[PDB]
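Right, one structure below, let's go through it.
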Amino acid sequence: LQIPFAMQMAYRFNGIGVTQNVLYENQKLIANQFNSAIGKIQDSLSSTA
Amino acid sequence: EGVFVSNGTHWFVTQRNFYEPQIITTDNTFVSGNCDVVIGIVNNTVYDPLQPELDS
Amino acid sequence: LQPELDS
Ligand SMILES: *[C@@H]1O[C@H](CO)[C@@H](O[C@@H]2O[C@H](CO)[C@@H](O)[C@H](O)[C@H]2NC(C)=O)[C@H](O)[C@H]1NC(C)=O
Ligand SMILES: *[C@@H]1O[C@H](CO)[C@@H](O)[C@H](O)[C@H]1NC(C)=O
Ligand SMILES: *[C@@H]1O[C@H](CO)[C@@H](O)[C@H](O)[C@H]1NC(C)=O
């Protein structure tokens, strides 16, 4: 069933016991922290075996 | 506890796993801050059931 | 609410 990705992440915030408005009011910070954290996986795997 | 949904002309709230549309009200919903922050927020009426009761 | 709508 399709759902917009920010609304799926708001359901996942409810699943950890954080209210949905915490995601919608911080959405750009949460997206940046995710994009940054994937960049660290990329760098660590690029760095060492 | 639900998701906001539209049939094209009207806005409802439903439970997430089964389509059961209800009118959007001050007891179906909670407030947090102003309209300027949320990406993709929409303008619609929220009905307040107390106001016609005070109008009795 | 109905006891309060007495006032
Ligand atoms: C969206 O849902 C609303 C339900 O409120 C529909 O509006 C009703 O439509 C019937 C048939 O035309 C009318 O008899 C009612 O009086 C309408 N109620 C209200 C409050 O307007 C509406 O038709 C639906 N829209 C679409 C595009 O399906
Ligand atoms: C969805 O994209 C439209 C432009 O196509 C934009 O106006 C709107 O703000 C976007 N909404 C969300 C929830 O991303
Ligand atoms: C919602 O209402 C405000 C009131 O200032 C208006 O500026 C805006 O164009 C309306 N529509 C949307 C989609 O925000």
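All chain B residue numbers match Swiss-Prot; in order, they span 1092-1147.
In case you wondered, yes, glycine gets a Cβ from its N, Cα and C as well.
Listed features, source Swiss-Prot:
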type: VARIANT; residues: B:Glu1092 to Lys; note: In strain: Theta/P.3
type: VARIANT; residues: B:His1101 to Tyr; note: In strain: Theta/P.3
type: VARIANT; residues: B:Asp1118 to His; note: In strain: Alpha/B.1.1.7
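Swiss-Prot feature annotations superimposed on the structure.
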residue: B:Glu1092; record: variant position; DSSP (3 states): coil
residue: B:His1101; record: variant position; DSSP (3 states): coil
residue: B:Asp1118; record: variant position; DSSP (3 states): coil
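Taking the Cβ of B:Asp1118 (variant position) as reference, residues of its chain lying under 8 Å away and at least six apart in sequence are, in sequence order, B:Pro1140. In this structure the alpha carbons, written CA, of B:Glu1092 (variant position) and B:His1101 (variant position) are 19 Å apart.
With respect to Cβ neighbours within 10 Å, the variant positions B:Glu1092, B:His1101 differ, and B:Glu1092 shows the lowest count.
Ligand 1 lies under 6 Å from the Cβ of B:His1101, out of the variant positions B:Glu1092, B:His1101, B:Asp1118.
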